[PDB]
Protein chains: 2
Amino acid sequence: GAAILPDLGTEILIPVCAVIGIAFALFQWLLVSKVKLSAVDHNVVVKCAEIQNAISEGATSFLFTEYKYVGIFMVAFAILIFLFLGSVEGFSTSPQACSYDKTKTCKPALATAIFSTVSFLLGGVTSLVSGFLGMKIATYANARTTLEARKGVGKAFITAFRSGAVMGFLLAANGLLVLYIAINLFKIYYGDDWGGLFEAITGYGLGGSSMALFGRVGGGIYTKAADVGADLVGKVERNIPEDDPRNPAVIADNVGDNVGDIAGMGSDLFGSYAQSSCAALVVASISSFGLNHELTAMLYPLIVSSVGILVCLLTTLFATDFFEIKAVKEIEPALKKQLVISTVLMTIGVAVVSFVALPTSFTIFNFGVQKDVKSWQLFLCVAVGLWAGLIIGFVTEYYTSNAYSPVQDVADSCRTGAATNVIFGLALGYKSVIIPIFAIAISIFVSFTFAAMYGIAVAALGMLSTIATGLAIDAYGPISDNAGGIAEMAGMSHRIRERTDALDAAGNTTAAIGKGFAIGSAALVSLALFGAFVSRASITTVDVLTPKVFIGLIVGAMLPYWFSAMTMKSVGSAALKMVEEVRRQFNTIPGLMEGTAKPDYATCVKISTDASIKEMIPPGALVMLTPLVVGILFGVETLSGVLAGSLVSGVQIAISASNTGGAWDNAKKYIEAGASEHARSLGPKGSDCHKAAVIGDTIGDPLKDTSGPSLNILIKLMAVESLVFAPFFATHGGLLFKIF
Amino acid sequence: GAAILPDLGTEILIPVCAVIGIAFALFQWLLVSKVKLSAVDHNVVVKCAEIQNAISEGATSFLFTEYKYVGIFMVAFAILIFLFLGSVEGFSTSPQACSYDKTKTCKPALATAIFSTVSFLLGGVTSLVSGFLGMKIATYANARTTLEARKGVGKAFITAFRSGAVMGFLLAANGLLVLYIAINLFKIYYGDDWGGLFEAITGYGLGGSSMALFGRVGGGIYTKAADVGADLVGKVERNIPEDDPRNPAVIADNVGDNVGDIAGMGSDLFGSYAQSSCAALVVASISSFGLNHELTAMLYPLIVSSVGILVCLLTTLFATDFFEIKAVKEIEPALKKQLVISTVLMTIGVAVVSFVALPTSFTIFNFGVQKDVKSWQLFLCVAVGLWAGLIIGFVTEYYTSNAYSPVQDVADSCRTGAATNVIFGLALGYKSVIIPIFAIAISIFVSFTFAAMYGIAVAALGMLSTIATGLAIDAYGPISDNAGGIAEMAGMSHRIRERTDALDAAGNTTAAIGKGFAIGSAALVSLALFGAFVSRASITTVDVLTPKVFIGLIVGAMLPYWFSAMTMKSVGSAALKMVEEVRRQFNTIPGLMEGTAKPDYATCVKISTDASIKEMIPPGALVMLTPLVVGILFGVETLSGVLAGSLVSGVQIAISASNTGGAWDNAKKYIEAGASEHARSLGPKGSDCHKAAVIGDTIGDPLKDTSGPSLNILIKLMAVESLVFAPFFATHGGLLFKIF
Ligand SMILES: [K+]
Ligand SMILES: [K+]
Ligand SMILES: [Mg+2]
Ligand SMILES: [Mg+2]
Ligand SMILES: [Mg+2]
Ligand SMILES: [Mg+2]
Ligand SMILES: [Mg+2]
Ligand SMILES: [Mg+2]
Ligand SMILES: [Mg+2]
Ligand SMILES: [Mg+2]
Ligand SMILES: [Mg+2]
Ligand SMILES: [Mg+2]
């Protein structure tokens, strides 16, 4: 059944909304350019601009180096996709029976091996463009946020948030436009074979998350080596302020906010967006929508994202035009309003899209059977994902903001030293998982029940339907974080650093919230892909109580720990070398501590550049080799176990790591600000409580910026990778069981 | 068909072997009594006796308090068991057709409800005896180990190890003999109805682990609050030795080792022994052994345990007589040789047992079907668990002993502060899970394939066939811990503490190893019980990709994190109180720091007692209520997911926590001993490195002694509980799906 909105309306609506989001982001970049500064007050403006240039050059330099390796890996792995998928029907040029309906004839499997390779490289390139653009705006707006901090918090907040929105709307409108364009290009070849079209398209998400795994790990290693080294020697050993220009690791630290927290994060979320859209597409592909070639209903996920951009645009105005921040206590509530407003507005949006872009009745593929589904049931699938996200944001704020007891109790535990600070921090993180898991389970139950794997996929997209806003609040953070580091390197007034610090602490909470959305959506989308994988691999039942599935389940559950071991050990080893370097400079360069001599920044940049590029590779290998190794040697049943186990296991450590690290940071920020008497009782900066907080903060650095947030990528990447290679695994895999 | 070993022989062999183990234990306790002391230098002998009595009194006191609460919970829960099980057939007294053979009449379900309650209480009481006896031997051997340290490590080693063996053989022979007696007593009633005989018997393990959960958590909180408090204030703050008699928290610290590391541990391992034997028995009971009433083969697991006692007796003689330690580097290898010899001897013993106690062919129940199994396949089932254990032992040694690079690098990482020490230690723990998980997976695959759930249960039992020795080397540790604690409190020479420190470091590794075995066997027995549950609940297929199962899976996987949040927070909070109290005495009691005034030990004992008796309740409730809540509300399918999820997810956190904490401890011991240039450069005691090590160690305290080791109980306890209540859930559960 056709919908109210005709195919031509949809063909127009989607890219119109994208260009709108692009226009809007370009516009926000313009308003941010209204803040003038050059390296030619005035003496302070010149210094800020010199510091920005140092950071901007350091950031661009690292991404270029990083993307070189990753681009090469991108090219190599694309050959593997062509070869393995092409080998399914021996590289035949002949058409064959449809995988989904043996009464019909489909395009040759080799064409699909080729179009998978193309969309993969599309996804890889879009992923790199995402993180790179985000870096460009972030390294542009940081000093602009510092300069506007001379006029109050509100003025600096806007600059930071407008700039976060630039990244938000650019990433979200570009990822949509490319997908839409790819789908229409692909359709030219595939014609009536939508099954093959969208099976090819799923390479897009595989491309996105592949180039994101390396950018999150590599970026995260770079940034945390510097962070730990700068803060330990600077603040704990030498009693100098954070981000002090004497500290040789400060440039690498602040560069690191852009190459990890911004660039890697942008790629990470692009992967999430792309996989969730593609997952929905691949199931609709072989449900009534794709079989009846109903284009509008087929592109329902892209229509939801389209409305999401408009909703997020109106939402953004509330924090950019309609309201101003007068007290620092208004920052976190302002950012949270963004989530609440977008969630409420988008519920209405999805209601409308569900009403105009869907027939009231259709069928959804359900493990070999066309299942009857109503459009109001699909509305609820998108909606549970959307609201689960908001719930996750709220619980995450509660456990990571210093406006509430959990983080204040952690700061408070500093009176008895670093050991109690850490025990309390760990326990907080563990505790934090409870509600998010419950929210995820409710989303799974509701959406699985109504619409099977498609429902779960659109629940994932629901949670990410507000991604422009989500990215905006998140990106706002590292921009504020740089703004404070620049203020201190520029030797500005203490009132400036206090303002940026308030903006920064809100960004800490905000970045934890972003991790929650990433982990929540990854859980949902991976589950949906898992289901699609099982179908595509022609498995009758994934029975937990079979030797093959169970070994996969327990081994898959171990993988997130293995991955965490590597990345933790890497940061630890790199930070250890950074500390030794910072100490060397302080102890051998005369006048450095005195303020007479310049530190050698480039040496610290090198330590974390060398460590990141080298050490990003094994965890990257572990994630990408696991589907291939298990699928080839052990078979699709065992890989099924690996996927379920790594999902339910990886999710727990991801959440606890991110929240623990976030809480330790904000506990530290609490002490540093001294905005209440309790906070003031743990101070001043330099006290034993403050230093204990800093210890916990630096332990949490790799937890929340390297291992923790990369875990969502590990889970969803393996899931999509498994689906893509399912025909190959089902045919040529299971080797060890065929031999013995 | 009958085995070579006739039923009457088996009836004799088993108790004879239990009596041999009990006689051996008594003999060792006798030889240990040859070390004389009394409280009535010669002052050194007197001071040791007074300190020992203060520790004995404290430990006997706490367990009485703890066991009183637990014994009351036990009685209540036993009523719950009777009521819920009896309600399945409305408490009818009428016999019904046997589920395993409709041509036969079985005893009423009501009788099984009664005998299940009886076996539950038996297991609970035996668990309590196990922990209490262990505490009584440990608190008898501690000061005798101190006095013998005057003659050297070798002498001290012998008394500590002889004593650990007292516990090991008493616990193994007692667990065995009680189970043998219960089976014969229940048989008087059940007659030919072996299915019901052994279904009732499974409450034994349920009682064993129910009580162990509280003994582990309660004792664990008690000891760790003291430990962290004593260590932080005394060592990091006040710069005094560890276990210094001036420190008010030292008595509670050392009582703690007996109350947690001994009594808790003893109950814990008893539950493992009981569940594995019971898991094997239920499956055999409705296989050919039970269907054909072949006693010898039915009691195969008990015969294996009978032989293990004898094997371990021999093995013990190698560390007790045939070899003398004369140098500190020989302690760990002696300890490791215990595992090696027992494993090799038991491989032979298990071969002999498999040859004389089984018919060459038989059938094992396999989800409704009788699976043809051969006796050499069964030999391999128990042998693969036996050998997986040793691998776990070797790998765990490699990660927790300061003789190897992992821990030495952790210690080395102290050179850059507490933050790096914590990052390295966490990474070490994560890294450590890999081989054990693979070892468990291999064991599952082999034993699952050959003999389904019975094979799996029998592999778990295999892993614990050498439990007398396993307990011996383990119990050796806390005894050695107290010995150095007593030596310091007694003001004995530096040389004595040096010998005890060498004994105690080996104990840290040995404690990690015991944890490895408990987690390994927990995974195995839980999976077997999971499978039995599924049949008992008449579940046709546990399909991962159904809404009901998957939500159980993701929620199940979260439970171990919820549990770790609670226990970590408890210790953190009680430790924070302990620190405040210790600081108060040092700061306000004139003459304390000077050693002319005595501290108030009792107040610290009271803080540990109050926190542990209170805060053991919620995590205990989380474990025991979960099957009931899920089974009653959501039904057996969902509970299935929960059983799988908590298994695969819980083992990862249990392994990484135990090993990280172990590594932090021995990294500290390495610095404290200065037995090489590298270790010395990190010292001396009181250096910034040492204090960084102490910070790591104290964070590790609750990880490895409260949360970590209790996790194996969480996993395995929910598994027996689900099986025991399975008929009740299958019939009266799943309400939320019945209402709607
Ligand atoms: K941040
Ligand atoms: K120990
Ligand atoms: Mg920092
Ligand atoms: Mg930063
Ligand atoms: Mg910063
Ligand atoms: Mg921060
Ligand atoms: Mg940081
Ligand atoms: Mg201690
Ligand atoms: Mg101790
Ligand atoms: Mg001790
Ligand atoms: Mg120890
Ligand atoms: Mg300790």
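By the numbers in Swiss-Prot, the shown part of chain B spans 2-41, 67-766.
Recorded method is X-ray crystallography, 2.5 Å.
Cβ atoms here come from the backbone N, Cα and C positions, even for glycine.
Within the same chain, residues at least six positions away from B:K250 (substrate binding site) with a Cβ under 8 Å of its Cβ are B:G282, B:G286, B:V597, B:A600, B:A601, B:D727, B:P728, B:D731, B:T732. In this structure, B:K250 (substrate binding site) is part of a helix by DSSP. According to Swiss-Prot, the substrate binding site annotation covers B:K250, B:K730.
Within its own chain, B:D257 (Mg(2+) 1 binding site) has B:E268, B:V720, B:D723, B:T724, B:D727 as residues 6 or more apart in sequence whose C-beta sits under 8 angstroms from its own. If you look up Swiss-Prot, you'll see B:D253, B:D257 marked as Mg(2+) 1 binding site.
Close to B:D507 (Mg(2+) 3 binding site) in the fold, though at least 6 residues off in sequence, lie B:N280, B:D283, B:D287, B:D530, B:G533, each with a CB less than 8 Å from its CB. Per Swiss-Prot, Mg(2+) 3 binding site is recorded for B:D283, B:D507.
One entry in Swiss-Prot concerns the mutagenesis experiment B:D294 to A, E, G, N or T. Its note says: Reduces pyrophosphatase activity by over 90%. Abolishes proton transport. Residues near B:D294 (mutagenesis position) in space but far in sequence (CB under 8 A, at least 6 apart, same chain), listed by position: B:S235, B:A238, B:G241, B:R242, B:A544, B:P735, B:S736, B:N738, B:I739.
Sequence-distant neighbours of B:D691 (Mg(2+) 4 binding site) (same chain, 6+ apart, CB under 8 A from its CB) are B:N534, B:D723, B:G726, B:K730. Reduced to three states, the DSSP call for B:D691 (Mg(2+) 4 binding site) is helix. Under the heading Mg(2+) 4 binding site, Swiss-Prot lists B:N534, B:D691.
Swiss-Prot lists B:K742 to A, R or M among its mutagenesis entries, and the accompanying note reads: Reduces pyrophosphatase activity by over 90%. Abolishes proton transport. Counting only same-chain residues six or more apart in sequence, the Cβ atoms lying under 8 angstroms from the Cβ of B:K742 (mutagenesis position) belong to B:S235, B:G297, B:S298, B:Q301, B:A548, B:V551, B:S552, B:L555.
Neighbour count (other Cβ atoms within 10 Å of the Cβ, all protein chains): 30 for B:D283 (Mg(2+) 3 binding site). Flanking an unmodelled stretch of 25 residues, B:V41 and B:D67 have Cα atoms 14 Å from one another. Neighbour count (other Cβ atoms within 10 Å of the Cβ, all protein chains): 29 for B:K730 (substrate binding site).
Its Cβ placed at the centre, B:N534 (Mg(2+) 4 binding site) has 28 other Cβ atoms within 10 Å. For B:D253 (Mg(2+) 1 binding site), the same-chain residues 6+ apart in sequence whose C-beta sits under 8 angstroms from its C-beta are B:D279, B:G282, B:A601, B:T724, B:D727, B:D731.
Taking B:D253, B:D294, B:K730, B:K742 as the candidate recorded positions, the subset whose CB lies under 6 angstroms from any atom of ligand 12 consists of B:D253.
Checking the recorded positions B:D507, B:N534, B:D691, B:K730, B:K742 for a CB within less than 6 Å of any atom of ligand 10 leaves B:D507, listed in sequence order. Only B:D283, B:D507 of the recorded positions listed as B:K250, B:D283, B:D294, B:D507, B:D691, B:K730 bring a Cβ under 6 Å of any atom of ligand 9; the order follows the sequence. With a cut-off of 6 Å between Cβ and the nearest atom of ligand 8, the binding-site residues B:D507, B:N534, B:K730 reduce to an empty set.
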